[PDB]
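Undergrad: Before I ask anything, let me first share the structure, which is written out below as structure tokens.
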Number of protein chains: 4
Amino acid sequence: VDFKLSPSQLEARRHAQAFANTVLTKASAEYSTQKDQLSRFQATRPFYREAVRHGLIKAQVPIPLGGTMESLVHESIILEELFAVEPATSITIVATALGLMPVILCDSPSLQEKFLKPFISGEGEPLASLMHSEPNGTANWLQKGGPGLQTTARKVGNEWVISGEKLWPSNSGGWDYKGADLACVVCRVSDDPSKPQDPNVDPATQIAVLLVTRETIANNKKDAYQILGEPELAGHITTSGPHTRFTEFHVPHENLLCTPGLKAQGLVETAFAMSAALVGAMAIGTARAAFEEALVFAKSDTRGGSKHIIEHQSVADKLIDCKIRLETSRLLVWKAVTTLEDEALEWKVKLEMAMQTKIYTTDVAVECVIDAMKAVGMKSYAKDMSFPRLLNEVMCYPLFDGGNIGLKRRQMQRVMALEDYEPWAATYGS
Amino acid sequence: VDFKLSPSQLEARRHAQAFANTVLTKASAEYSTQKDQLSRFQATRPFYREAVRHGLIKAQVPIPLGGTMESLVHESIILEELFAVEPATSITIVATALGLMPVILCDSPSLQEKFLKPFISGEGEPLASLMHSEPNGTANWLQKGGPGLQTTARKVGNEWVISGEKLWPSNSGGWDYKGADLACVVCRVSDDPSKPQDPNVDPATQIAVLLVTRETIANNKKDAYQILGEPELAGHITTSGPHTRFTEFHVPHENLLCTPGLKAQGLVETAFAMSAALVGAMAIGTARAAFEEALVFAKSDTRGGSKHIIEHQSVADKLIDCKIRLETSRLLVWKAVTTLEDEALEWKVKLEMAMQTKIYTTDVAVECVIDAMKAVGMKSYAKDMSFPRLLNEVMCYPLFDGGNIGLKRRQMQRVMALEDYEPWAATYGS
Amino acid sequence: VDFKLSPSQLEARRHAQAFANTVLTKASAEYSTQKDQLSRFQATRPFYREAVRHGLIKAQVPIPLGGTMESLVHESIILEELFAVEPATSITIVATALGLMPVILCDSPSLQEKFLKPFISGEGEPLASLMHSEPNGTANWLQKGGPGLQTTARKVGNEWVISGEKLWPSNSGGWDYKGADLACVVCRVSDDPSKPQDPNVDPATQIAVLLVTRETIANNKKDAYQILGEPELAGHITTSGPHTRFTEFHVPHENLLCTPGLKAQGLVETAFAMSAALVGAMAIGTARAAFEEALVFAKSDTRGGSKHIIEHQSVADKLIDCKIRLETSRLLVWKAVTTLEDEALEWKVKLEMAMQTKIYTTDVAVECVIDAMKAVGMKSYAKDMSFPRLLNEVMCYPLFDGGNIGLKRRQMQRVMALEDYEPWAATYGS
Amino acid sequence: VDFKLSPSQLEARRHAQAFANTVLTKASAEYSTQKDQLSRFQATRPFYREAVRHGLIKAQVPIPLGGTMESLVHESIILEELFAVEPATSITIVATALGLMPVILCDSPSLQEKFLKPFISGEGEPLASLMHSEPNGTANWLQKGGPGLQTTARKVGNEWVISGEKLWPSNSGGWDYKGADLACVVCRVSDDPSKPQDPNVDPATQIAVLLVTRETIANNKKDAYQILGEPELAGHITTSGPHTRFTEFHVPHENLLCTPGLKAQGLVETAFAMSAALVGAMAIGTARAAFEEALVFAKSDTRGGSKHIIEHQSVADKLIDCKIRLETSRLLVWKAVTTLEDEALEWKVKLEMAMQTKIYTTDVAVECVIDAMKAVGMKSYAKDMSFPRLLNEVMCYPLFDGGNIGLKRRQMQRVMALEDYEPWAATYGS
Ligand SMILES: Cc1cc2nc3c(=O)[nH]c(=O)nc-3n(C[C@H](O)[C@H](O)[C@H](O)COP(=O)(O)OP(=O)(O)OC[C@H]3O[C@@H](n4cnc5c(N)ncnc54)[C@H](O)[C@@H]3O)c2cc1C
Ligand SMILES: Cc1cc2nc3c(=O)[nH]c(=O)nc-3n(C[C@H](O)[C@H](O)[C@H](O)COP(=O)(O)OP(=O)(O)OC[C@H]3O[C@@H](n4cnc5c(N)ncnc54)[C@H](O)[C@@H]3O)c2cc1C
Ligand SMILES: Cc1cc2nc3c(=O)[nH]c(=O)nc-3n(C[C@H](O)[C@H](O)[C@H](O)COP(=O)(O)OP(=O)(O)OC[C@H]3O[C@@H](n4cnc5c(N)ncnc54)[C@H](O)[C@@H]3O)c2cc1C
Ligand SMILES: Cc1cc2nc3c(=O)[nH]c(=O)nc-3n(C[C@H](O)[C@H](O)[C@H](O)COP(=O)(O)OP(=O)(O)OC[C@H]3O[C@@H](n4cnc5c(N)ncnc54)[C@H](O)[C@@H]3O)c2cc1C
């Protein structure tokens, strides 16, 4: 076993760190002066443009698919660097990557050739969005006997018709609410949407994923794709994650990602499980930022006393705790992503690992930010330090990308309950 | 022992509820439109007026001084209710109550009579403020060998001259930066401001407390009292705790609160400790709102499944933990304030009860809010629910009124270390 | 609201402290040489004998019923003092109280007189035991469509026939495995035990509580009542709580506590809800023993340093956390028992309060002892200190009297889920 | 980076499991019948004899020094497997390792040849010990101004004389109280044992390590070396860790490990930082044992209900948290031992890593066992399950090998306070 980093891993770090310091630090001045989420999002476009220019969107796509992603570790290193400085635009890069996952993971080169084209070109500002979450929630979307997704699709001739609403999917509306360049819309298949899901058919066999470009939207009546709102968020105040209403929305069959049923469900599950492992890099960034800021403070400031604040035991205790939290977190992300990349390991193992990582790193990041604030004291509470931003931004991570309570612990529980569950397969083998 | 609320106590709850509901719920519409801390604070004035019109400022003064304060239990019941609904204005009430504290506590009836008058009148918008905190902080203000407080007063003729900077103290600059109607300004006595504190004389013996009114401010050069900044706070976005510079500031010797040194120190210590017991009501209030909103949602939303979300063991586990934290908190405040009121107990015992209370209640209310957010999931993160505000507001408590790490844990540590410490004296007597 | 103790409450403490110091401290010398639970239990007999002679068994019975219990707070104070010193015997006393409760709560004066007789006589060493728990568990004993209690009863002639097994019930075997002087056996009614419980009937309507005395056991064949084992416990090594089998065990109809069904279930629930509020004082005793021994140590040992170990912040923080946990715990227990005695409040409010209290006090007591051990350091690990005893002892409390995870938190969830749940009823009325 | 295990590492696992399964499972039948610590320890000899025959002692010594240690990761794996079945004898192996370390790490070949010879022979039952700990404790042994170690050495002519007491060092008195085969007695240099350590010499300059064999003891007077008593411990009841008095104890100059002062201290600091990393494996083994026992239980027992107890969310949560603690810990330990093996990194980076690892793993292993118990419920409290043994054994870990509170957090805090502290050197290089 080996923890040393390769030159390209060390270079990716230099690269991202450079891009955040020289480019993203300037982001704040443009967005702050806007009135709402949408405007704050729009004011980000130049910085997303610059990330495309730096090859960061191309780096969200595997090399064999023409992208430049070298490994999921490389990715982990890059995301931590971005988020330790500015979660604005950074968040848009990762929402795009999630939007690309269902295509990256489908086993179909002509779909991948087509839809991945803009995102690997090194130009424009193409966005992507995995449109899953809904106003009524999704933690139970696969419960047998329940509602199921309220966004439904049905086949009508040689095209599909979507009906219902999505909430929260980042980038869904694109820069101008004429849609994301590529959006994967997850649907429950139902003939008559005014009839409830059959309580006797396993909801997993009823899942469809329809791709929706700006063109699909243009080829529809203006009212079939309505944007009802844009939630005002506590943190990450520059992302966009609109409310959206499909009313008789027509989608070409050439746009269906795969045969409906368990294969579609499985792609979504595989897409969300991989980001689940990556989200921890995001969390580690925000919390690294809190720790480092607090560290520096405790080492230069006596707070009215004779010695530096770090020389008090309880102040040290907090910084110790934050540090352990960060270290263990980054170790677990690296373990998780490496596990997803091991071809010899059963999926359940890869899934169990990814949930742990998402659960631990995200829960523990919050703790870390708060402790850092406590060590610093009253000064952390004012907007001339980072913490007020960091406080709101960190609280997103345990709730999003599938909440820990409702989704992540549930998926893990399920795997642990199976007869053939091997707790240490990721570490010791079968 | 008995926990039953008397009629007067039940009416103070009713009254406080009815005030928050019909008056404080309208605050947000005014301040939401403002563009910075101070503007936000000013747009609060009409609401402070109402609080005076309901005698809520008058209730901050004990009856022996012509106020309406029935007891510290009443007080706790009042603050909790106010803060459950809206901390704006409500924070100004407590800051003004803090400001009055050392006058209320001193041995001088004629000083009391003179300075309390506007606050027991039932008219206008009288603000008070206890000015202790400084830019270089204060957890060590009494460390023998330390720079001490950097706000110093010397005697010149029959007036005192203040030099130095204050940060944080709520209401210090009044509604209009012409100052509070009463401001206890805490100073270190130093004949030479530019010399360091004599490392040989116990810092406690150098404390003077000087009363500064709006009048005192007018009868001085405009550049002797200057407001340098208003910190943009993470939560409590409508308070004012500005950065004040005293350069050559003249204060009548008549306005000296008491004999400098041990007595002055004793007044500050007794004020801050008292408020430290009451701060928990503020914490409980805020946490209570997080919990209630979360419970109501938990009991009425199925989140896309077949049962209310509260039928999920993990959800209920959060709510239970929240409820537990709240019940234990309040009990501890009541025990606390009662203790401060029992004249048969030594001061060190009360000090211990008050430190405990502040530490537990405020640490635990943060946890309470976060768990409640985790229970509601993703929705808790949009500003169409109360949590974003609460998250921000709740992080003030362990930090403010003497942070738990620097001060409260230290004061409590000092007490337990004393040879005649009696851990249970507050329950079992001596 | 009032927290001051009465003269009779102070007497209860002194009386309990004195009993503990003078009597219970001599027990370790007797039980230490015994080589199994039972022998350790039997060696405890002369200490229970003294506890009776001191009127402590009489003080488990309310006054109208011919006993000397003055209030539940008195009870709480007493038990805390007892468990602060020595769980041996003390556990036997409260276990007897438990065993007596169904009879105390039932509203049948002639049953009480007969069965409560020896426990108020102040002579001998009468044991009572509430026999509920079973080899197979009990967290789900009320689950409709589940197996239900495996101890079942049927009527035949004018007597009831019990079959099945009990496990864990304290004192159930008496001193000599010929039975407790009074055992309350909780049975599920079933005419044919070979048949599973009917999944279409609500399990609570099949509950029966059968009084079993030493004489009852004498009237049966030898293999109708069999002790099959004595669990060796991690801590509380002097208590007895054996594995009993009933085989065609005959019990007279007169010995049935009340009519089978919801009335009998209600007696069982009421009993355990009451014990659940009191168990905290047991938890407080142990945790206090830990806290005190650490405090004394931390104030008189420099651990090779130049100052007392309490002077180091990390140490003080531990002890601070211990104190807070203990203060809050005792506050909650007192609240809980007051609530139980408040006649103007609905059972569901009382239940919730009790569940809350058992959960908090027992979870928190454990952290308190571990923190105590941490502060003291390595020395806490050796049996010339109390900590090894306390560590094993405190771990019992979250597990026993109905575990927090399986039972307590479930009963509390059920109540909070109820449509007409008043979370603050116990505090602010209805 | 890479997590895959090599053939030799998996064989090391296989081999440690088989040894634990076929040999260590048999220890308890011998040591359970015994009366005190020492006898229990002595009943352990045939199993240590079997350990030596399997080459497990030889594996504690690096290959360049005649032993068969392959790497520290190998070592981590071995310890985990051992401690997951039986810490008896296992504890003796790692104590011997710790005892051999300072000979292993000094750069003096003739000492290495002479004193390591028996431990690499694969023959007999040789024991070693690192005698550092003392009655008055040691957490402050390097504090400038303090009394320092109380075991002192003075040079008299051509030999060294030892005056003072040691407590706790495992194996220190050998099998028969005629001494460990190798003792590294850590002393403070003082010509006059009666003189307090000079408050003006940096204590690290006065440290000496003297090597004591069974021969050194035979060549001394009978009462120069007295075993004053064997502490009766909470868990790990089969280890020996005597109270030892050196009175005028004569040691050959050639048995002096290195030059007194910074060199000697450095050897001690290094030995202990290394074990600090390894110790985590021990904590993982214990905690894993708890976790696996609870997991199997939950996956197969319904506790009187209709579904396996793992189907309940509160049970699943506990096991998830357990799992997450175990996973992160192993990762951290492997990261630690790896960091220690890196020659490119500075000592302070390695020490900060080792400190982190000891703290996290030992703290968190406790929470793991206790959560495991609460999952299982009542049944974990009886000795027919592993849990009682585990609870006691797991509380050893945050306290021992230099407790987390007094030593480990202080060593770490010191590192972080330094001007040139790089938090992430071990991850992202210097
Ligand atoms: C910045 C940001 C970016 C986002 N990007 C995307 C995106 O790219 N794509 C996308 O699809 N969505 C996106 N969303 C939504 C995000 O992925 C959410 O996590 C998603 O909405 C799921 O919400 P939830 O986990 O709170 O579950 P919800 O269904 O909303 O339930 C909320 C809570 O109810 C409880 N609960 C419900 N059911 C159960 C149960 N079965 N067992 C136990 N507890 C239960 C839990 O406490 C849970 O936390 C984004 C949101 C944000 C803020
Ligand atoms: C809404 C609001 C209202 C306020 N109202 C008032 C008011 O009315 N009057 C007033 O005076 N101030 C007021 N302030 C400030 C408030 O009282 C703060 O608690 C005060 O500034 C103390 O800050 P601090 O506790 O962080 O200690 P600081 O002195 O600022 O120290 C900062 C941190 O350093 C560490 N530290 C420093 N010394 C030690 C030590 N010796 N041991 C261990 N750790 C140490 C601690 O972690 C501490 O938290 C207000 C602030 C706000 C936000
Ligand atoms: C099974 C077992 C095996 C052992 N094997 C060995 C061995 O092989 N070799 C050996 O030398 N010893 C051995 N010991 C002892 C072990 O190394 C202990 O960790 C050591 O005795 C130091 O204990 P301590 O950390 O509690 O320090 P102590 O000095 O005993 O301190 C006690 C407590 O005081 C407090 N404290 C003291 N100073 C400070 C301070 N500066 N700041 C904050 N808090 C402070 C801390 O809370 C600390 O926990 C063994 C013990 C056991 C149980
Ligand atoms: C000193 C002592 C005295 C005792 N005295 C008595 C006595 O007087 N009378 C008596 O009857 N017993 C007595 N016992 C036993 C005691 O009351 C136990 O608490 C009782 O056996 C219940 O066990 P349990 O709570 O672990 O539930 P179990 O039914 O054994 O459940 C075990 C575990 O499974 C899980 N679980 C089970 N069901 C659920 C669920 N549906 N939801 C979530 N999790 C679940 C939980 O983790 C739970 O902790 C005594 C024991 C001791 C040690």
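By the numbers in Swiss-Prot, the shown part of chain C spans 2-431.
Heads up, header says this was done by X-ray crystallography, 2.5 Å.
Yeah, the Cβs are placed from backbone N, Cα and C, and that goes for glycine too.
The FAD binding site annotation in Swiss-Prot covers C:131-134, C:139-141, C:169-171, C:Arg304, C:313-314, C:375-379, C:400-404, and the record cites experimental evidence as its basis. One mutagenesis experiment named in Swiss-Prot is C:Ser276 to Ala, and its note says Decreases catalytic activity about tenfold. As a published mutagenesis entry, C:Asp402 to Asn appears in Swiss-Prot alongside the note: Almost abolishes enzyme activity towards neutral nitroethane, but retains activity towards anionic nitroethane. Recorded in Swiss-Prot as a mutagenesis result, C:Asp402 to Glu carries the remark: Decreases enzyme activity about twentyfold. Swiss-Prot lists C:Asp402 with the feature active site, proton acceptor.
Thinking about packing and proximity, how do these listed features fit into the structure?
TA: For C:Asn141 (FAD binding site), the same-chain residues lying six or more positions away in sequence with a CB closer than 8 A to its CB are C:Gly147, C:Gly407.
The Cβ of C:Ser276 (mutagenesis position) has C:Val95, C:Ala98, C:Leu99, C:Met102, C:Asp402 as same-chain neighbours under 8 Å, each 6 or more residues away in sequence.
Following the DSSP three-state reduction, the secondary structure of C:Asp402 (mutagenesis position) is coil.
All chains included, 21 other C-beta atoms sit within 10 angstroms of the C-beta of C:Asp402 (mutagenesis position).
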Undergrad: Of C:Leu131, C:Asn141, C:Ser171, C:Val377, the binding-site residues listed, which put a C-beta under 6 Å from ligand 4? Please answer none if none do.
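TA: Cβ < 6 Å from ligand 4, in sequence order: C:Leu131, C:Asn141, C:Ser171.
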Undergrad: Residues with Cβ closer than 8 Å to the Cβ of C:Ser171 (FAD binding site), same chain and 6+ apart in sequence?
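TA: Residues satisfying the criterion: C:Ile92, C:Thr93, C:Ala96, C:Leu99, C:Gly100, C:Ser130, C:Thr240, C:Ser241, C:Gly242.
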Undergrad: Hey, does DSSP put C:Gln314 (FAD binding site) in a helix, a strand, or just coil?
TA: helix
Undergrad: Within its own chain, what residues at least 6 apart in sequence put their Cβ under 8 Å from the Cβ of C:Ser134 (FAD binding site), listed in sequence order?
TA: C:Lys167, C:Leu168, C:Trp169, C:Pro170
Undergrad: When neighbour density is defined as the number of other C-beta atoms within 10 angstroms of a residue's C-beta, which of the binding-site residues C:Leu131, C:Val377, C:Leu400 has the lowest density?
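TA: Counting other Cβ atoms within 10 Å of each of the binding-site residues C:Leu131, C:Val377, C:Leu400, the minimum falls on C:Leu400.
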Undergrad: What is the total of other Cβ atoms whose distance to the Cβ of C:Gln314 (FAD binding site) is within 10 Å?
TA: 19
Undergrad: According to DSSP, which kind of secondary structure is C:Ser276 (mutagenesis position) found in, if we only use helix, strand and coil?
TA: helix
Undergrad: Using DSSP and collapsing to three states, where does C:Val377 (FAD binding site) fall: helix, strand or coil?
TA: helix
Undergrad: Using all protein chains in view, find how many other C-beta atoms are within 10 Å of the C-beta of C:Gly403 (FAD binding site).
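TA: C:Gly403 (FAD binding site) is surrounded by 24 other Cβ atoms within 10 Å.
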Undergrad: Going by DSSP, is C:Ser171 (FAD binding site) sitting in a helix, a strand, or coil?
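TA: C:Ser171 (FAD binding site) sits in coil per DSSP, no helix or strand.
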Undergrad: With 8 Å as the upper Cβ-Cβ limit, not reached, which of the recorded positions C:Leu131, C:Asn141, C:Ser171, C:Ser276, C:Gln314, C:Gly403 neighbour chain B?
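TA: Filtering C:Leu131, C:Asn141, C:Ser171, C:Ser276, C:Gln314, C:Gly403 for a Cβ under 8 Å from chain B leaves C:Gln314.
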Undergrad: Among the recorded positions C:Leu131, C:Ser171, C:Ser276, C:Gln314, C:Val377, C:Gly403, which ones place their CB within a distance below 8 Å of a chain A CB?
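TA: Near chain A: C:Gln314.
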